[PDB]
Protein chains: 2
Amino acid sequence: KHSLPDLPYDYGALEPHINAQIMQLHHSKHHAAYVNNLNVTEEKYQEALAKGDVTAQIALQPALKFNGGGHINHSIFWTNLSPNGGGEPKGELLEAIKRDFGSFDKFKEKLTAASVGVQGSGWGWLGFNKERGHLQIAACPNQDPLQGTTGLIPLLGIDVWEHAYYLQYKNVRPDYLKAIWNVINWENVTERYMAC
Amino acid sequence: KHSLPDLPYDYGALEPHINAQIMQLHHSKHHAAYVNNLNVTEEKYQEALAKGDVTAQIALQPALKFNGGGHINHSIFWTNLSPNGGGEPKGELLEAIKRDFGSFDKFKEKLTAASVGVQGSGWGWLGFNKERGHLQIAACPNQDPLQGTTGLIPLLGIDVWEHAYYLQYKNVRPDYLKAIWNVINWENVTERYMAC
Ligand SMILES: [K+]
Ligand SMILES: [K+]
Ligand SMILES: [Mn+2]
Ligand SMILES: [Mn+2]
């Protein structure tokens, strides 16, 4: 059984970059729905697996991926943001970034392009390629989780589903991305990075 | 060269079912972007085709489908709605609906389920299967146009991208769908139906 994680900060803590209304809806409505559906889906999957119903297991894949991905992605997202975030990373993460992207700004540009370029709903990710030992940028459709579908270890995720910015930035996705850099919790990204 | 079609009614004509703000953004921002990108993409495709650059043609497919689909889908959508719409269809369309779905209400339920069930961004469609001679409900991801990807002739489309309802209905997609039935231009759906 999975559960909706508590937000490490107040809903209005990311003001004015991400308003309180979006944070409240995103967390208490969208994320909550993913968790509940995930639990219901894992429930049905245990039954199908117990009696060897292969057709049932395959029919459930879309729901498990979508809701499981939704839970995974958002849980990471909440920790990637902080009212005390922003600025630039320091230490080994900054070195790894300059080394694989040229500079911190070229990195911002690459991640922003990948996020703005998502056709439809999806996520822009900064991940770690364990096999090659270097950072890597990827985009995922809908709620497809980074690690489960590409093998990359997630470090920083940017949600570009319209519900993550529409109430405040309307259709101007680039304005949303420009603003989110001010609340990125580089301390958390560093932890995830040191862990792998 | 394609162009943004004029709206057959005022931006606030669908009040209170779909507020003026969404209609204005949806048409003058979202649809306009699709048309402009479509023109730019067809431009590049003519060049690649002229010099037989097969790699260029394949690299352009995502953009042409996404923007071309966006133009096609929305152009049809605007005509599917009307300040004088709502109610139930009459004539051959109502007979075809009762015949293939049991009743008008079972049809509403089926189309609503397909639209609410779209994981991520997409469209719910009521189309005509020319090979089997019957109505059919389908859902399409992102901006994939109905006819170009499934062969079904579109009759009625319901946009479930979050930008089509978030400002007014937030995350409650079912409320948006419940309300749109009040502005469906059954006269237009009937025309598209009689045409095939
Ligand atoms: K959990
Ligand atoms: K045209
Ligand atoms: Mn989200
Ligand atoms: Mn739309």
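Numbers in chain A come straight from Swiss-Prot, and the residues shown are 25-220, in order.
Header entry for method reads X-ray crystallography, 2.4 Å.
Every residue gets a Cβ built from N, Cα and C, even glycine.
Record features, source Swiss-Prot:
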BINDING   A:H50, A:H98, A:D183, A:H187  Mn(2+) binding site
MUTAGEN   A:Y58 to F  Loss of nitration. Enhanced dityrosine formation on peroxynitrite treatment
MUTAGEN   A:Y58 to A, H, N, V or F  Reduced enzyme activity
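Positions of the features from Swiss-Prot, shown on the structure.
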residue	record	DSSP (3 states)
A:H50	Mn(2+) binding site	helix
A:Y58	mutagenesis position	helix
A:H98	Mn(2+) binding site	helix
A:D183	Mn(2+) binding site	strand
Additional residues surrounding Mn(2+), by Cβ distance to the A:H50, A:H98, A:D183, A:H187 centre under 8 Å: A:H51, A:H54, A:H55, A:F101, A:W185, A:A188
Binding-site residues satisfying Cβ distance under 8 Å to any chain B Cβ, from A:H50, A:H98, A:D183: none
Candidate with sparsest Cβ neighbourhood (10 Å radius) among A:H50, A:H98, A:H187, the listed binding-site residues: A:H187
A:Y58 (mutagenesis position): nearby binding-site residues from A:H50, A:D183, A:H187, Cα cut-off 10 Å: none
Cβ neighbours within the same chain of A:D183 (Mn(2+) binding site) - under 8 Å, at least six residues apart: A:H50, A:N97, A:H98, A:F101, A:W147
C-beta crowding around A:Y58 (mutagenesis position), within 10 angstroms: 22
